[PDB]
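Since the structure comes first, as structure tokens, the remarks are kept for the end.
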Amino acid sequence: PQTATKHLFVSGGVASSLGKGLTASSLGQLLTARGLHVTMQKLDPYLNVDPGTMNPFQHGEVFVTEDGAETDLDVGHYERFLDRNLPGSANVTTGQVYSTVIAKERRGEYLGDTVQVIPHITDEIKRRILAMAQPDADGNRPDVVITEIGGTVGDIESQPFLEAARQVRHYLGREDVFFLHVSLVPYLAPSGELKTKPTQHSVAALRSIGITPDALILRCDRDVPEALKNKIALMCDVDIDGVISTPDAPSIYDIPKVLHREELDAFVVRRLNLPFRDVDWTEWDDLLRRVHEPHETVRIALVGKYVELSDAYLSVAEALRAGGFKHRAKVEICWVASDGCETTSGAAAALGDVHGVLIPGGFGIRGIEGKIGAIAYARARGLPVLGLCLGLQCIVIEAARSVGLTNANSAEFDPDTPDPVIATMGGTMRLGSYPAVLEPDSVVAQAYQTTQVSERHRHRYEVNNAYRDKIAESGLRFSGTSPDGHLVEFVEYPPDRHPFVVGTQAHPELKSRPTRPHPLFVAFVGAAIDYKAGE
Amino acid sequence: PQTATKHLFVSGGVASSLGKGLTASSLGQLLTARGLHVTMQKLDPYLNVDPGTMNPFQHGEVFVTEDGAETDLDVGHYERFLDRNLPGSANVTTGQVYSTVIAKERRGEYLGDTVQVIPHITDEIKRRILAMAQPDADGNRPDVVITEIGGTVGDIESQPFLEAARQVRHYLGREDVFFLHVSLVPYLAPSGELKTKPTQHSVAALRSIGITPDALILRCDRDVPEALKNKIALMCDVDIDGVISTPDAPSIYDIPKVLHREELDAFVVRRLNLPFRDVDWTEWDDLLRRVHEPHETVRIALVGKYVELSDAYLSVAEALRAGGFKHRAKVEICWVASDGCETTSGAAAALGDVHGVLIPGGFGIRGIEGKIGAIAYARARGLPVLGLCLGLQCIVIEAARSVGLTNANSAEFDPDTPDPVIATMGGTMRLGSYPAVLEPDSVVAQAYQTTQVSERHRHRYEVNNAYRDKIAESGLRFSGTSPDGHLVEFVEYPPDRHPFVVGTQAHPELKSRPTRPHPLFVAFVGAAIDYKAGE
Amino acid sequence: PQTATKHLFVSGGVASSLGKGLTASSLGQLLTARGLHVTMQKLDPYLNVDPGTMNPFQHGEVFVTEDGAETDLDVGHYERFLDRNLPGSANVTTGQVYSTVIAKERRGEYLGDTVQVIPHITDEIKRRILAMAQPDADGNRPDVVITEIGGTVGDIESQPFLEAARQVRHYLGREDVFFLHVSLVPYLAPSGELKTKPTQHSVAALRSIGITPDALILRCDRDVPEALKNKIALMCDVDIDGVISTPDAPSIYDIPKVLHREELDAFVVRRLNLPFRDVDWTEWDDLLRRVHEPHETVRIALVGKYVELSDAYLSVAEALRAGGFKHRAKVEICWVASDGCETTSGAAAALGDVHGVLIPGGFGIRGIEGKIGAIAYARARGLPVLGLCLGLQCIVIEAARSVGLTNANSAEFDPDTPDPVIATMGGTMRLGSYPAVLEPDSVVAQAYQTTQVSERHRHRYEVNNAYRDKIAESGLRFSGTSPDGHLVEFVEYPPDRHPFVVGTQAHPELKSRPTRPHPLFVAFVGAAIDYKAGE
Ligand SMILES: O=c1ccn([C@@H]2O[C@H](COP(=O)(O)OP(=O)(O)OP(=O)(O)O)[C@@H](O)[C@H]2O)c(=O)[nH]1
Ligand SMILES: O=c1ccn([C@@H]2O[C@H](COP(=O)(O)OP(=O)(O)OP(=O)(O)O)[C@@H](O)[C@H]2O)c(=O)[nH]1
Ligand SMILES: O=c1ccn([C@@H]2O[C@H](COP(=O)(O)OP(=O)(O)OP(=O)(O)O)[C@@H](O)[C@H]2O)c(=O)[nH]1
Ligand SMILES: O=c1ccn([C@@H]2O[C@H](COP(=O)(O)OP(=O)(O)OP(=O)(O)O)[C@@H](O)[C@H]2O)c(=O)[nH]1
Ligand SMILES: O=c1ccn([C@@H]2O[C@H](COP(=O)(O)OP(=O)(O)OP(=O)(O)O)[C@@H](O)[C@H]2O)c(=O)[nH]1
Ligand SMILES: O=c1ccn([C@@H]2O[C@H](COP(=O)(O)OP(=O)(O)OP(=O)(O)O)[C@@H](O)[C@H]2O)c(=O)[nH]1
Ligand SMILES: [Mg+2]
Ligand SMILES: [Mg+2]
Ligand SMILES: [Mg+2]
Ligand SMILES: [Mg+2]
Ligand SMILES: [Mg+2]
Ligand SMILES: [Mg+2]
């Protein structure tokens, strides 16, 4: 029989930006490779109910789950390292917790009580942590739930989360709950020494709020010597086997090997009394060979509205690299500001030396003339094109304009357009997984190797069906639709006209994993390798 | 010219229930008696947006301000000690702050930002503290704003409030901001010693979150000796003149004298560089003579739905005592459960030895047959009656039933009544101050000594005007109405039928002060003294 | 009239090794250059009563003051940056404080009291801090006492010192006491960001023990941007003018310019209400030109017993560089292990490419055959030699052996020597300043430009006077003695035999300053420049 679901909390000390999320994901990968059913959850101390109101060009992309929740980009790291679909419950924010509790209070659901941080707010957080241990849709209960606590220990914002995690430990006991604390071991260049004092003080602050760490992640720019690990084991009263030297890794994919060398995952398995099995390194060693030993390089333009923050297109960038890994190729991303591609000379200067053009999503942006300009250039140049959501819409708009509908546009970007080739169906916001049926022998069906697929959506604008016959005059095919045929889901040009020009209303990058590249990104990068070889 | 408005923060350490609110109010009284314009504010760390969802029979009454806000009962203590009307802004809750910030976030008012505890929550609290320093309706800016911080220092719930108060100090400087910290000095009976260690540790916790106390309130069951005050001055680094021995007082009205003997108010005035003037003791010494030296006693029944928690009727109980003070009388409150007054024998057992019957408000209660039974008994017995809100409604229902409308009731308590003598005008919830016009020479006009008054309301049910002629058959007079005459505001019987049976739709107790008794409570207690003398 | 002596406490947070001592010294230099009388003191939390029991080859040199106290090497940094003689009271250790208090307790001096950390230990520390504000021998009372608190805030070992400093502030008031806190602002290379969180948490720990910092030293590997300084000013509630970006400097002599650019010294002067005067940069700008713009280079061997820790010979190394500065020369120190110089081929390999040989002191070492070997090589080679304490003794031993006393030695290193040319006078340990009278026209009198000098000693072995005539057969002159002529203080060879071979029983390096090079080191480096030019 399966033992109780274990809870492993990941907290951070000293300072943020130490990479707690990627350490947690890498531990999730190691435990998954040991045959454990691992799920992950992020507690975000921000008040935004969902990250949809945040500027993604400052704060990073919005990740969308199968069930349609808009979440912190960390859920994307979890899905990529676990190769698993996570529920919307995998991202809890202070905003969610407080508005749920306040809304219940206003309805009289606390029956005359004074509604308090303890127990009402901490009960809500605890409820959301414990919900992760419920059996999934297939009927499976996880072995381990890894919960990452955002914010830094000693700060005000994470106090209700840390209190809830302390109560989870109190109610489930030490056998079912593990605390992993991430700290910084700074190097002082004038004296040449590494310092353990910040970890010593951070662990005392963690202990002061009632939490005893079982293990410590020592984030450092170099190996932490055994003498320093011994000092930390003694001063922080942590088993020496739980004191983990975690030096900065060359790639994010190398972090599981760093943690495994320090035997963190074997310590976790023994401490939580989990079924023991050796790590099966087959899948991850294969990824690492594709990461560190590519056989060729290919340049891809990512034509984003704003490209100074790569995290705004993190899942797209990861899906492009994963497409490369499948071909044993290194994808070099050429970050191109879409505003520079509006004119033919601007698009030529920006895209003249690339091998493929990716037009990503642009939820909430204004001004798409640069994205349309990039597609017009790529079509004339013979460059492969992959359009995602706004990308498909731009492929459809450019096709309509190429056949005489000069002022064709989306009613989203030009409400006064005489030809709204993209329009609402107010309409309906489509979030999360939606099924699509593909034309057999189409470019998209050949890429997927099936005619029945599902992809995640985040949009309310659709191809206007009144324009299908007029748009098709360009040779553009509506090669994928909703099962009833009403909604256009995929577009493509015939391969005799353009070897690879594909659009999707969805975000296939979200279902990409470094160990499981998405079929559309594999076909796109493959077409980019073909273009390079032809040139 | 008037100097900058000063902010005086009152925090609590060691444990709650030490009486921070009454200490703050008493300091507000002392500063007011020095001719300073003082306003007060309570920061409540509970999530209830307003205390309307709290059971008042567990948590205490809801106070209503002139502008119609439903607030914590502490605002009532502030109004009573300051003799001033406070704005709805005088009560800030965590619930208010978080729902305001989350609602702004959902509307996109933070323009793409990550919404955080610091600065977004603390900016909202700071905004609400600084709003208290704005000029009032008459154009006057306060000299001092006393802000009471609910919760205890070292607890999670008060951390955003304490951080906001620390930022107020940072931005206004030490000259305009004063920190008063309330602590416990426990007595250990086996060793016979008072202990300063809890104050020492509480002040270190206060300092740890960035606040330096200017003065300390040492709450104790006896005088704190000079040697202990010297130890605290040294260990807490507080001026000895700011170390205040605050032993438990015999009455709440004695606390200003306790603080004045220790010269706390003179220390505050000097430390904040406020205009100096001696306390004018005329008004408070007069109150203390009425408190400690009554010339007679009078027994009043307070016929409440639930009477085990006196704080559920705090403003009523204070208004009854203030009515007594005006007559140099001691009002002994006989707390009577209304459910025991439904039958004539039950009402006789409960009210047979009282001199007056007060029927208070009952916002949100169910089952008023006991309150109607108490009025029927009091009318037959010749007992004075004062009804407040639900009290007037019960006087009107009992009058209607005494003239043949056997099933007369409020549609609130019996929706199926064939005679809804009390009904909505859904209707309109009337909150805060409303003007009333009184019949000249009526009992109510003679009590007020004017025909034009205003009182605070908290109700949506009104006297049904279709029943005025039928109800008047009992001899009941509609002696007070809204200015247009549409809404019944006051009822009374003629003095030749009952010497004092008065109802009001409002809560006059809220406008009562111990130094300014409300005219209706003065007339009611006076009628109770008359009944006692006649018996 | 002179205002009250000010106390400026320097504490450290986050981690040790940030350079608190050199920051404090540099501030002492800036205040001295403003015409203020500044004195400095180090509080060391170690239990060693004096650093004499510490291995200097692990922990650094022992500094000796004029009054003969053996102190932490930090006193040497203070003397060098202030150009002032400090009393033995300038170094307080936990060992000193506890043994003084325990010794008084054992004698019954606390008259029946329970002897406690507070107040008995903290009174002793406070006494030692306040003693620094007493008028000196010349009758002058300092303007400022800078007290450096060793250990890190949040650690156990510095708690009594920090408590004493908090009591100094309590008793003298905020006008006479200033707190400077040194913190670390680490850089995280993967994200490219500087982090203020460790300073935020360190200042909260400092505040928690009752201390409010007036200013912060932000130790960093680069400039701290204004946005981070603004964040720290707000979160730590420190005046923005007191938030000091202190990036790692190229030389220790550049730190005053770093602090002056951030206007720390002008902030200190204004905050403590000290007489204001601009920094006179004449002397320090002159030093910086000699530091950064040398006209030539000269190589000097420092023939130490153990040379892997340069701090074991810090004052010697600084005196050598200061000798270089006087000649506008860069002294390159060739760290030579003395054990490798015992044989003529070993000494040739080690000293063949140098321009001068310095034989430093060796209090407590064993095995001096390598130092004697280095002197024998340097004499034959024509290399300049400067011997300090053990160095003079080695010059005397080598001279005695060169004239037939083959087994000549010190009774310290060979008790069985038939010729103890160096011996005790048990004897008398000579510590601190001793006067010497110099032979007019001798090498040493020409270097000093006077025949009457004083130097600091740390030794009990002396030249055995029974051997003066025999040693003089080598041509060695006893060119300096005690005033009564009994003790040999200086030795030298005639310039016609060796241009510069000088020994001193004292430690002249201790009286060296970078702005005031010692005459013997100036003459030694000058002789090394002469040797280089001749080669
Ligand atoms: O264990 C780790 C984690 C992270 N990293 C390195 O740090 C980089 C940043 O890692 P993250 O993307 O996880 O940083 P973050 O700002 O989200 O950190 P938190 O506040 O969540 O703690 C990564 O891209 C990688 O280069 C490591 O080398 N090792
Ligand atoms: O909680 C503690 C830990 C240590 N100490 C004291 O710290 C002193 C050593 O001071 P360090 O700064 O060298 O600390 P560390 O070695 O523990 O840490 P890192 O260098 O790795 O940053 C020792 O003299 C010990 O008494 C405390 O006083 N309290
Ligand atoms: O300074 C004071 C305050 C209070 N008291 C006595 O304490 C009683 C309770 O005083 P409170 O009604 O103010 O208690 P509380 O529970 O609201 O306390 P906080 O959490 O707000 O701190 C009062 O009725 C009076 O008897 C004093 O004697 N002196
Ligand atoms: O660490 C904590 C514990 C509790 N609380 C908050 O304390 C509030 C209750 O405040 P109390 O003063 O009543 O505390 P208590 O019941 O825990 O202790 P005693 O009366 O027995 O002295 C609750 O509203 C809860 O949110 C914190 O904010 N932080
Ligand atoms: O303000 C400063 C102080 C120091 N330093 C640089 O740091 C080096 C080490 O400076 P220290 O010799 O003062 O380090 P430390 O180990 O004694 O530190 P504490 O525990 O006393 O705090 C110095 O030689 C210089 O290179 C700076 O650049 N700036
Ligand atoms: O005491 C505090 C300070 C700040 N915060 C919270 O810290 C969050 C920002 O988290 P950071 O890690 O970015 O902190 P910082 O900007 O203050 O410091 P550095 O990056 O310079 O190291 C904000 O969301 C704020 O609510 C606390 O909760 N408590
Ligand atoms: Mg992260
Ligand atoms: Mg150390
Ligand atoms: Mg209270
Ligand atoms: Mg005691
Ligand atoms: Mg130092
Ligand atoms: Mg930050």
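We number chain C the same way Swiss-Prot does; the residues here are 5-429, 443-552, in that order.
Method of determination (from the header): X-ray crystallography, 2.0 Å.
For all residues, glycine too, the Cβ spot is worked out from N, Cα and C.
Database features, via Swiss-Prot:
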- C:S20, C:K199, C:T200, C:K201, C:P202, C:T203, C:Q204, C:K235: UTP binding site (BINDING)
- C:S20, C:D159, C:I160, C:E161, C:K199, C:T200, C:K201, C:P202, C:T203, C:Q204, C:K235: CTP binding site (BINDING)
- C:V186 to G: 14-fold reduction in catalytic activity. 10-fold decrease in affinity for ATP but no change in affinity for UTP. Causes resistance to the anti-tubercular compounds 7947882 and 7904688. Catalytic activity cannot be inhibited by the active metabolite of 7947882 (MUTAGEN)
- C:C393: active site, nucleophile (ACT_SITE)
- C:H524: active site (ACT_SITE)
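Mapped onto three states, the DSSP output places C:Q204 (UTP binding site) in helix. According to DSSP, C:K235 (UTP binding site) is assigned to a helical segment. C:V186 (mutagenesis position) has C:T203 nearby among the binding-site residues C:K199, C:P202, C:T203, C:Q204, counting only those with a Cα within 10 angstroms of its own Cα. Checking the recorded positions C:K199, C:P202, C:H524 against chain A with a Cβ-Cβ cut-off under 8 Å leaves C:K199, C:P202, in sequence order. Here the binding residues for UTP are C:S20, C:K199, C:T200, C:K201, C:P202, C:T203, C:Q204, C:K235. Their largest Cα to Cα distance works out to 23 Å. Cβ-based crowding with a 10 Å cutoff singles out C:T200 as the top-ranked of the binding-site residues C:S20, C:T200. Shown are the recorded positions C:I160, C:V186, C:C393; of these, the residue with the fewest other Cβ atoms within 10 Å is C:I160.
The local packing around C:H524 (active site), expressed as other Cβ atoms within 10 Å of its Cβ over all shown chains, amounts to 27. When the recorded positions C:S20, C:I160, C:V186, C:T200, C:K235, C:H524 are checked against ligand 2, C:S20, C:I160 have a Cβ within less than 6 Å of one of its atoms. Ranking the binding-site residues C:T203, C:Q204 by how many Cβ atoms sit within 10 Å of each one's Cβ puts C:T203 at the top.
Taking all protein chains in view, 23 other C-beta atoms sit within 10 angstroms of the C-beta of C:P202 (UTP binding site). Checking the recorded positions C:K199, C:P202, C:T203, C:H524 against ligand 6, the ones whose Cβ sits under 6 Å from it are C:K199. Between the CA atoms of C:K235 (UTP binding site) and C:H524 (active site) there is a gap of 48 Å, rounded to the nearest whole number. Every protein chain considered, the tally of other Cβ atoms within 10 Å of the Cβ of C:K199 (UTP binding site) stands at 22. The Cα of C:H524 (active site) lies closest to that of C:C393, out of the recorded positions C:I160, C:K201, C:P202, C:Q204, C:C393.
Ranking the binding-site residues C:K201, C:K235 by C-beta neighbours within 10 Å puts C:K201 at the top. The CA atom of C:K199 (UTP binding site) is located 49 Å away from the CA atom of C:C393 (active site, nucleophile). It is 20 Å from the Cα atom of C:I160 (CTP binding site) to that of C:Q204 (UTP binding site). C:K199 (UTP binding site) falls within neither a helix nor a strand when secondary structure is assigned with DSSP, and so counts as coil. The residue listed as 'active site, nucleophile' and C:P202 (UTP binding site) are 46 Å apart (CA-CA, integer value).
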